[PDB]
Amino acid sequence: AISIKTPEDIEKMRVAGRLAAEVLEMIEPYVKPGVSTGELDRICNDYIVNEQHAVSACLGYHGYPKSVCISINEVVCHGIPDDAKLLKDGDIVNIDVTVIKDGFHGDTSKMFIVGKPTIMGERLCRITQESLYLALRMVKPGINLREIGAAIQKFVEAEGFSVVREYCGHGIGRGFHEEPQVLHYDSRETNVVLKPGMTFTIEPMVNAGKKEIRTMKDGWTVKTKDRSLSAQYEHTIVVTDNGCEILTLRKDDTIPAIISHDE
Ligand SMILES: O=C(O)c1ccc(Cc2ccccc2Cl)o1
Ligand SMILES: [Mn+2]
Ligand SMILES: [Mn+2]
Ligand code: NA
């Protein structure tokens, strides 16, 4: 089944969601050519721990050694911060954050383009965010998650890109990952009708090339099989009576926090 968050739990989710979003707004100025992903991770952890007085849900997760996941270019997800990995002009980088505050999780990620952007990098990032946005605009009571996944896939493929099938969005609350699973493509296995109070994430992973991926021998890093670029954006939301409310909205987002479908 699915969990319906109480008004009180939703407020706690707003707090946690805001903190997760603020980690991304905070790190922005540091995402420069020459900086190491290891350094970015330390900055994020110190901020989460010393200033937000929260905890990273990534640290120790199944043995994961870092506080955030940082994925560059062909890396699809779960990139491990490393002091030896330096960002450079043209890189597209995803920093994925999940913090726990007052028992609840806030989960969000965004793409950052390093220094001088490349046209293809900007396009992939733009389309990926647009696929997340179109999905968010569909969220409202009564709609099926399958319809949303199908819409994301149709949009992405029309642009000549592909959607990663191995990973998905998910319910969230006192648990990092809870039911339901939010696939970003059409699937006969998906039959979930939304209800007010449900909290979950939408986080499509889009490849510029083919959908196939590969996991590295370090046990964490996932890359595109064809080494093409891959991008991802993620937001945590709560379903409302006439639409949804984005809990991890940032100043740079260009979609309303509260989306309504009523007249
Ligand atoms: O956004 C998510 O749901 C998400 C990102 C990363 C994870 C789980 C994970 C896998 C491999 C290494 C570290 C982590 Cl936190 O879950
Ligand atoms: Mn995440
Ligand atoms: Mn997530
Ligand atoms: Na990438």
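Chain A is numbered as in Swiss-Prot; shown residues: 2-264, in order.
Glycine too: its Cβ is placed from the backbone N, Cα and C atoms.
The annotation substrate binding site is assigned in Swiss-Prot to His79, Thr99, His178. Per Swiss-Prot, the feature divalent metal cation 1 binding site maps to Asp97, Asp108, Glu235. Under the heading divalent metal cation 2 binding site, Swiss-Prot lists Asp108, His171, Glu204, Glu235. The mutagenesis experiment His79 to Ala is recorded by Swiss-Prot, whose note states: Reduces activity 100000-fold for the Co(2+)-complexed enzyme, but only 2.6-fold for the Mn(2+)-complexed enzyme. Where Swiss-Prot documents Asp97 to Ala, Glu or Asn as a mutagenesis experiment, the accompanying text is: Reduces activity 50- to 580-fold depending on the metal ion bound. Binds only one equivalent of the divalent metal cation with affinities identical to the wild-type enzyme. In Swiss-Prot, a mutagenesis experiment is listed as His178 to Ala, annotated with the note Reduces activity 9000-fold for the Co(2+)-complexed enzyme. Binds only one equivalent of the divalent metal cation with affinities identical to the wild-type enzyme.
What Swiss-Prot annotates, mapped onto the structure for a quick look.
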{"residue": "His79", "record": "mutagenesis position", "Cβ neighbours (10 Å)": "20"}
{"residue": "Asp97", "record": "mutagenesis position", "Cβ neighbours (10 Å)": "22"}
{"residue": "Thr99", "record": "substrate binding site", "Cβ neighbours (10 Å)": "28"}
{"residue": "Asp108", "record": "divalent metal cation 1 binding site", "Cβ neighbours (10 Å)": "26"}
{"residue": "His171", "record": "divalent metal cation 2 binding site", "Cβ neighbours (10 Å)": "19"}
{"residue": "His178", "record": "mutagenesis position", "Cβ neighbours (10 Å)": "17"}
{"residue": "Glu204", "record": "divalent metal cation 2 binding site", "Cβ neighbours (10 Å)": "25"}
{"residue": "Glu235", "record": "divalent metal cation 1 binding site", "Cβ neighbours (10 Å)": "21"}
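Less than 6 Å separates the Cβ from ligand 3 in the case of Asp108, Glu204, drawn from the binding-site residues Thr99, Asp108, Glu204 in sequence order. Secondary structure at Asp97 (mutagenesis position), taken from DSSP and collapsed to helix, strand or coil, is strand. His171 (divalent metal cation 2 binding site) sits 6 Å from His178 (mutagenesis position), taking the Cα positions as reference.
Sequence-ordered, the extra residues of this chain that approach the divalent metal cation 1 site, with Cβ no more than 8 Å from the Cβ center of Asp97, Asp108, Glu235, are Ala21, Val98, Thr99, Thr109, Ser110, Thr202, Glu204, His236, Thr237, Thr249. Closest to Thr99 (substrate binding site) by Cα-Cα distance, out of the recorded positions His79, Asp108, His178, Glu204, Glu235, is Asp108. Taking a Cβ cut-off of under 6 Å from any atom of ligand 2, the recorded positions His79, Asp108, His171, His178 reduce to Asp108. Distances between the Cα of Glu235 (divalent metal cation 1 binding site) and those of the recorded positions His79, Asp97, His178, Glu204 are shortest for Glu204. On the backbone, the CA of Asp108 (divalent metal cation 1 binding site) and the CA of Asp97 (mutagenesis position) stand 8 Å apart. Cβ proximity to the substrate site centre (mean Cβ of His79, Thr99, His178, cutoff 8 Å) flags the following additional same-chain residues: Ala58, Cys59, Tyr62, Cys70, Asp97, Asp108, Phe177.
Between the CA atoms of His178 (mutagenesis position) and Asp97 (mutagenesis position) there is a gap of 14 Å.
Excluding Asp108, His171, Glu204, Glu235 themselves, the residues of that chain whose CB lies within 8 A of the CB mean position for the divalent metal cation 2 site are, in sequence, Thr109, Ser110, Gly170, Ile173, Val183, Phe201, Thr202, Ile203, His236, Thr237. Across the structure, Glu204 (divalent metal cation 2 binding site) and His79 (mutagenesis position) are spaced 13 Å apart at their Cα atoms.
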